[PDB]
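Working notes for the structure below.
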Amino acid sequence: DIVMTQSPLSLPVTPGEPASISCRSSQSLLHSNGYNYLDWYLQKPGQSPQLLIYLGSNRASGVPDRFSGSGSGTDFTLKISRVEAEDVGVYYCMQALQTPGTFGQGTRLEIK
Amino acid sequence: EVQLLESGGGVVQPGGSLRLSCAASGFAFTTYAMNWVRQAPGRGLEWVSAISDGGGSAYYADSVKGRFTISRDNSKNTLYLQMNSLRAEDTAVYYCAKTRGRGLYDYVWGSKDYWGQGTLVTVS
Amino acid sequence: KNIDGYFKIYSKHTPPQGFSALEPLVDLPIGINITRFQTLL
Amino acid sequence: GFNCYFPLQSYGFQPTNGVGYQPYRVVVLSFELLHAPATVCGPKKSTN
């Protein structure tokens, strides 16, 4: 399957400071149509997780503009310009190529 | 508008059965695909099962082949997950989550835009 | 026999010398072009 | 996805909306002629 890696997992970030979140893929997620197939999520504590960025780049519904994903091929990066107390959550990553839907280990963002 | 409701899941003796029922309210449950997710307290998620439209195509993860029984009712818009041979490592937050996928190469185990409300299963 | 769309069957069961009165059984208004009559044992 | 649309779209029938947006059960009868000998029409009106 796809051996997936989210590093580093525990992220103490001062509120107001930007935070950089990455997930890595063993196989290339660039399809023959030129689009990226890896999806970025957030789980609030006690609230069901949401799709934050689909296909690496575009607006999922209800997501604020300061969340932005980057990357191509294997090395992708999720960036938030400003982090607040509403931005606390644990950040996952999922693919869409192979049969098993592989998740990430979960990137816990913490407020100092 | 669109939301997902669950029912059941609680204290259960290991090695038995349980029932969890997933009813939908505001979408086309016939056309959308359907998927199943396990999440333990203290580590992230794990896919366990998935089904295509109208039954027929049923898939299972590595540890759960035969252990779990999946079923679908297209009339009453309910999703079931019949439970067999429970184990203490199956103590996890169990909830139904739906997939987009309606295309030919959309791969029903793939992109899952909504997730359900959530309930915790305690096998102890 | 098959004439004017309808399909006709005639028969007589009796207990080959002799003279028989074949009676009809049913007329089937099927409407099929008919060519082969492969029997079944 | 974007500019790759699922061709079917739901009605989403709601009891609240007006008569023009209400569900309607439609049954369409069809007839041609001549494709077979005729089989179906009304009952014979027989008396004593």
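Note that chain D is numbered according to Swiss-Prot, with residues 485-532 shown in order.
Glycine is no exception: its Cβ is also placed from the backbone N, Cα and C atoms.
Here's what Swiss-Prot has on this protein:
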| type | residues | note |
| --- | --- | --- |
| MUTAGEN | D:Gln493 to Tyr | Reduced host ACE2-binding affinity in vitro |
| VARIANT | D:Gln493 to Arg | In strain: Omicron/BA.1, Omicron/BA.2, Omicron/BA.2.12.1 |
| VARIANT | D:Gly496 to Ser | In strain: Omicron/BA.1 |
| VARIANT | D:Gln498 to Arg | In strain: Omicron/BA.1, Omicron/BA.2, Omicron/BA.2.12.1, Omicron/BA.2.75, Omicron/BA.4, Omicron/BA.5, Omicron/BQ.1.1, Omicron/XBB.1.5, Omicron/EG.5.1 |
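Of all the Cβ atoms in the protein chains shown, 11 others lie within 10 Å of the Cβ of D:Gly496 (variant position). The 10 Å shell around the Cβ of D:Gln493 (mutagenesis position) contains 8 further Cβ atoms across the protein chains shown.
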